[PDB]
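A.B. asks: I am attaching a structure below and will ask some questions about it afterwards.
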Amino acid sequence: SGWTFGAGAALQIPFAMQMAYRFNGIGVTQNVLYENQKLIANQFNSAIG
Amino acid sequence: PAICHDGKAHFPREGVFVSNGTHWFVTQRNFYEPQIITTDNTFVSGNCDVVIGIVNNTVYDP
Ligand SMILES: *[C@@H]1O[C@H](CO)[C@@H](O)[C@H](O)[C@H]1NC(C)=O
Ligand SMILES: *[C@@H]1O[C@H](CO)[C@@H](O)[C@H](O)[C@H]1NC(C)=O
């Protein structure tokens, strides 16, 4: 769900689409993630790794 | 995630891309308000290759 499960009923949200809305909350346009979401995933997991 | 039209990827400037069964609409994240996709409702940047999950559809130019 993302940020929804704290307000009320938890609505399902695709995780690739959740990030684009989290990026849009930092003044970064949505298409920044979608154009290079493979790098985002490859880089997020490495940091967690 | 996006709408493909004429080889150009359309992203919603604000709201979410949704469809019921056939027709595509853009609506906000806190209230289902269906409105037909319009040039003033989306912004185009790039092509239909970098994104994953893009959907072929028509866009109505005002
Ligand atoms: C979706 O909604 C549009 C207009 O609201 C309608 O014309 C269309 O028939 C609907 N499709 C389905 C599958 O309900
Ligand atoms: C969208 O249409 C183009 C050209 O007709 C085609 O190359 C592409 O595969 C289509 N995309 C989908 C998801 O069907």
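Going by Swiss-Prot, the residues shown for chain B are 1079-1140, listed in order.
If you check the header, you will see the structure was determined by electron microscopy, 3.2 Å.
Cβ coordinates come from backbone N, Cα and C, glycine included.
Relevant sequence annotations retrieved from Swiss-Prot are reproduced here:
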| type | residues | note |
| --- | --- | --- |
| VARIANT | B:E1092 to K | In strain: Theta/P.3 |
| VARIANT | B:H1101 to Y | In strain: Theta/P.3 |
| VARIANT | B:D1118 to H | In strain: Alpha/B.1.1.7 |
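Explain the structural surroundings of these features, please.
C.D. replies: DSSP gives B:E1092 (variant position) a coil state; it is part of no helix or strand.
The Cβ neighbour count for B:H1101 (variant position), using a 10 Å radius and every protein chain shown, is 11.
Non-local neighbourhood of B:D1118 (variant position): B:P1140, each in the same chain, at least six residues away, with C-beta under 8 Å from its C-beta. The secondary structure of B:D1118 (variant position), as reduced to three states from DSSP, is helical.
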